[PDB]
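Each remark here refers to the structure printed beneath this line.
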Amino acid sequence: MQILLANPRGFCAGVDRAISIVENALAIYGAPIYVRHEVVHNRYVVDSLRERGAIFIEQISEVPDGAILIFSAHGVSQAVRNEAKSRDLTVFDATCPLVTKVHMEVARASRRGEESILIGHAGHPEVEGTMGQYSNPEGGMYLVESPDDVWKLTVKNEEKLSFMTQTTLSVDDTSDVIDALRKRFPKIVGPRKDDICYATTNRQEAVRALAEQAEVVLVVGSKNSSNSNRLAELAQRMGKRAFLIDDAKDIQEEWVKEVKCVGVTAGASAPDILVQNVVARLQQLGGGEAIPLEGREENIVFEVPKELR
Ligand SMILES: C/C(=C\COP(=O)(O)OP(=O)(O)O)CF
Ligand code: SF4
């Protein structure tokens, strides 16, 4: 069985930064370090960090006075940030720079009391942090997930309207929602295309090329990783059986029985060691040397804050 690896796959720069932030805080200050929400959505990364003395909470009221608190890569609402500020806490912010970019625009529209529409998935922490940057009651902040949501939205002043997106969405589904927003709201202002980040776009482009060759695609990533779910869905849409799996243990041998080419990719929050364990397990099940596909280069690194060297 031939094993092909997608490229790019795995850690993007925001993830690598957000984990280094927690690891370095642990090294500088010692346990416990509180983290608001899983620092990235990967069980292996979260369980490791917990075992080293990170405590992951959802609310700032779970954090004791005097504690060091890290916001997760996904970002947090102004309300959360203000609640942390109004408390005793030393805060470091692991929000990905490319989420912070979107937050700044939503803050700009709110100061204008102009309405804004976010494209994203309800209940995702990034969507909460981003919808949470809008506070002006004079305007409004609306969430849509699909063309049908656009088709039911009414806004106060369609002449002064802008949109933003979640960073990890399907590039193709988002394009549909945007075409619907511009048909419904012809004066709507947005980015050139969307706020999908380079790593999301590139891993989707890479999983498309992988699915073109592979009969089955394994996407290493946790059930709650938005971006990892989009890679699996993309392959499934191309007619390939695709599974989202945390680790090599999850691989059922039926999935690869008498399959001649299996592809492996990993979401932006999954460590490369998980991919290497998955490859070792497909080799036990009949696969040969893992071949990486040729892929678009990524060269971006985001450094930890200087306080955390
Ligand atoms: C892509 C992203 C973080 C890296 O991924 P995850 O932590 O899996 O988060 P998700 O895709 O669920 O937003 C946004 F911070
Ligand atoms: S997927 Fe994109 S926005 Fe999210 S942490 Fe990674 S580089 Fe940043």
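Determined via X-ray crystallography, 1.8 Å.
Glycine is treated like the rest: Cβ placed from N, Cα and C.
Here's what Swiss-Prot has on this protein:
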type	residues	note
BINDING	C12, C96, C197	[4Fe-4S] cluster binding site
MUTAGEN	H41 to N	No effect on catalytic activity
BINDING	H41, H74, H124, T167, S225, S226, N227, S269	(2E)-4-hydroxy-3-methylbut-2-enyl diphosphate binding site
BINDING	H41, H74, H124, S225, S226, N227, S269	isopentenyl diphosphate binding site
BINDING	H41, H74, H124, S225, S226, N227, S269	dimethylallyl diphosphate binding site
MUTAGEN	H74 to N	Reduces catalytic activity 2-fold
MUTAGEN	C96 to S	Loss of catalytic activity
MUTAGEN	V99 to A	No effect on catalytic activity
MUTAGEN	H124 to N	Loss of catalytic activity
MUTAGEN	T167 to C	Reduces catalytic activity 3-fold
MUTAGEN	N227 to Q	Reduces catalytic activity 20-fold
Recorded positions near ligand 2 among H74, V99, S225, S226 (Cβ under 6 Å):
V99
Do you know offhand how many angstrom separate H41 (mutagenesis position) and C12 ([4Fe-4S] cluster binding site) by C-alpha?
13
Which whole-number value in Å describes the distance between the Cα atoms of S226 ((2E)-4-hydroxy-3-methylbut-2-enyl diphosphate binding site) and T167 (mutagenesis position)?
10
Take the C-alpha atoms of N227 (mutagenesis position) and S269 ((2E)-4-hydroxy-3-methylbut-2-enyl diphosphate binding site) and report the distance between them in angstrom, rounded.
9
Cα-Cα separation of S269 ((2E)-4-hydroxy-3-methylbut-2-enyl diphosphate binding site) and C197 ([4Fe-4S] cluster binding site), in Å?
14
When you rank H74, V99, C197 by Cα distance to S225 ((2E)-4-hydroxy-3-methylbut-2-enyl diphosphate binding site), which of the recorded positions ends up on top as the closest?
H74
Around the (2E)-4-hydroxy-3-methylbut-2-enyl diphosphate site formed by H41, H74, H124, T167, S225, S226, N227, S269, which additional residues qualify by having Cβ within 8 Å of the site's Cβ center?
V40, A73, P125, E126, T168, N224, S228, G267, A268
Going along the chain, which residues six or more apart from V99 (mutagenesis position) have their CB under 8 A from its CB?
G14, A73, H74, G75, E126, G129, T130, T167
Starting from the [4Fe-4S] cluster site formed by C12, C96, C197, give every other residue of that chain whose CB sits within 8 Å of the mean position of their CB atoms, in sequence order.
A13, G14, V15, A73, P97, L98, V99, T167, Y198, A199, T200, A268
Roughly how many Å separate the Cα of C96 (mutagenesis position) from that of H124 (mutagenesis position), to the nearest whole number?
15
